[PDB]
Each structure stands twice: as structure tokens, then as C-alpha cells.
Amino acid sequence: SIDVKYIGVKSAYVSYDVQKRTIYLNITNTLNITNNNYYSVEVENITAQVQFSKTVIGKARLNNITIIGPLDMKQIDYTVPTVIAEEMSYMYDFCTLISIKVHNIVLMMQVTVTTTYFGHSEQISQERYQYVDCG
Amino acid sequence: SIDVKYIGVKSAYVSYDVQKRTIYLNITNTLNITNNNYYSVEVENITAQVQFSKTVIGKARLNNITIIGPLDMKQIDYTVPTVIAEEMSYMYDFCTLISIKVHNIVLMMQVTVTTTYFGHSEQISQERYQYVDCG
Amino acid sequence: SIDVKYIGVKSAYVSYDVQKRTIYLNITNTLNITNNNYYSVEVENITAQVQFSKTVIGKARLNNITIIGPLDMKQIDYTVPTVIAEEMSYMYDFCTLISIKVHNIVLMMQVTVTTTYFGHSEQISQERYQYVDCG
């Protein structure tokens, strides 16, 4: 990939930005741009390509075979009891979080037992992230 | 990929923006642009392509064979009991959250037992994310 | 990859930006730009390519065979009990967080038992991240 950008506030090719309480006076601005972009990208020129898979089983004897793909999750436990007991008392809770297995982004690609792949594969994340703000 | 951008506030090719309480006077702005973009992208030129899969089973004996794909989840347990007991007391809760297995974006592509693939695959995420904000 | 940039605030090719309480007077700005970009990227020129897979089982005897892919999670336990006991007392909680297995970005590509791959694979992450902010 090409030209992958995170810009926090402002993007220009040419900028003349005049901001705050300023005097901007008698200004002559002249601009003469030639800006051409030529892309030959992710391009393929092939006579033959072959993706061949063969399984042969002859006079074989097969017992108790297990094939298990990735991210097998077995007998996982989360135990998060919360207890408040009060007498003659005050609780003030502000912005209190209990957070279990919270996800923002999950991107999964070609997650398999078996893969035969030819060509291009791509993942991009661009992000402003804030979990907690309070005040 | 090409030209993948995250811009926080403003994007322009040429910008003459004037913001606040400013004086802009007698200004002469002149602009002459040539800006051409030429794209030959993800182009394919192929004479032959073959995706062959063959399974042959002769006088074989097969018993107890298990093929399990990815992300298999078994007997997972979440226990999150919340208990509040109060007498002659005061509870003030503001912005209190209990969050279990919360997802924003889940993208899954080519998640399989077996795969034969030729070409292009792509995942893009662009995001402004705030989980909690309070005051 | 090419031209992957993280810019915290402002991006320009040319900038004439005027900020705060300034006097900008009689300025003559003249600009002549020639800026052409030529990209021949991720380009392929091949006569033959072969992805061949063959499995042959003869007069063989197979028993108790287990094949397990990556990220296998078994009997994981999270125990996070929170207990507050109060009598004749005051509790003030501000911005209190309990966070268990919280994920932002999860990018997974080609996670497999077996893989045959030809070509390009790419992962890009650009991020402004704040977990907690409070006052």
C-alpha cells in the first residue's frame, strides 16, 4: 500500500490560513501548480498459475484423528462479584467502571485450518481512541 | 491500497480560511492548478489460472475423525453478581457502568476450515472512539 | 509500503499560515510548483507459479492423532472479587476502574494450522490512544 496517513487536525496541499485577532493586509498571493500522480499499483501479469491440492487415502486404517483450528477457547471462567455493604454511611461513586472482555476493533483475515493463497492481503486501522474521560 | 487518510478536523487541496476577529483587506489571491491522477490499480492480465481440489478414498477404514474450524468456544462462564446492602445510609452513583463482552467492530473474512484463494483481500477501519465521557 | 505518516497536528506541502494577534502586511507570496509522482508498486510479472499440496496415505495404521492450531486457550480463570464494607463512614470514588481483558485493536492475518502463500501481506496501525483522563 501507499500514502497511509493519520493527521491530528488539519491537512492541505497549500495553506494560507489566517487564525485569530490578526491583521492581514495588502497581501498578494499567487500560485502555479502542476501536481500529477501516476499509479501502476498491486498489478499482475501472469501466463499460468496453479493452486493444486490432492488427498489420496489407500487401504489405510484411521482411528481417533482430531484436527482443531486456531482460537479454540475451552472452559474459561470470569468471576467478578461486587459487594457493597453500608450502615450509617455514605457512598459517592462517580465514573466507576467494571469492564470485562470489552473489544474495540477485531479484524480477522484468512484464519483457518489450511490455506492456499496467491496475491495481496491487507489490514489498516486509523484511530483516535479514548476509553475514559470524566471531570 | 492507496491514499488511506484519517484527518481529525479539516482537509483541503488549497485553503484560504480566515478564522476569528481578524481583518483581511486588499488581498489578491490567484491560483492556477493542473492536478491529474492516473490509476492502474489491482489490474490482472492472466492466460490460465487453476484452482484444483481432489480427495480420493480407496478401500480405507475411517473411524472417529473430527475436523473443528477456528474460534471454537466451549463451556465459557461469566459470573458478575452485583450486591448493594444499605441501612441508615446514602448511595450516589453517577456514570457507573458494568460491561461484559461488549464489541464495537468485528470484521471476519475467509474464516474457514480450508480455503483456496487467488486475488485481493482488504480490511480498513477508520474511527473516532470514545467509550465513556461524563461530568 | 510507501509514505506511511503520523502527523500530530498539521500537514501541508507549502504553508503561509498566520497565527495570533500578529500584523501581516505588504507580503508578496509567489509560488511555482512542479511535483509529479510515479508509482510502480507491488507489481508482478511471472510466467508460471505453482502452489502444489499432496498427501498420500498407503496401507498405514493411524491412531490417536491430534493437530491443534495456535492460540489454544484452556481452563483460564479470572477471579476479581471487590468487597466494600462500611459502617459510620464515608467513601468517595472518582474515576475508579476495574478492567479485565480489555482490547483496543486486534488484527489477525494468516493464523492457521498450515499455509501456502505467494504475494504481499500488510498490517498498518496509526493511533492516538488515551486510556484514562480525569480531573
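In chain C, numbers come from Swiss-Prot; the residues present are 120-254, in order.
How was it done? The header gives electron microscopy, 3.6 Å.
Any Cβ shown, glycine's included, is placed from N, Cα and C.
The note that Swiss-Prot attaches to the published mutagenesis C:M210 to A is: Decreased number of infected cells by SARS-CoV-2. No effect on infection with HCoV-229E. Around C:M210 (mutagenesis position), a 10 Å sphere centred on its CB holds 14 further CB atoms from the protein chains shown.
Cβ environment of C:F213 (mutagenesis position): C:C253 lie under 8 Å away, each six or more residues apart in the same chain. In three-state terms derived from DSSP, C:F213 (mutagenesis position) belongs to an extended strand segment. Looking at Swiss-Prot, you'll find the mutagenesis C:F213 to A noted as follows: Decreased number of infected cells by SARS-CoV-2. No effect on infection with HCoV-229E.
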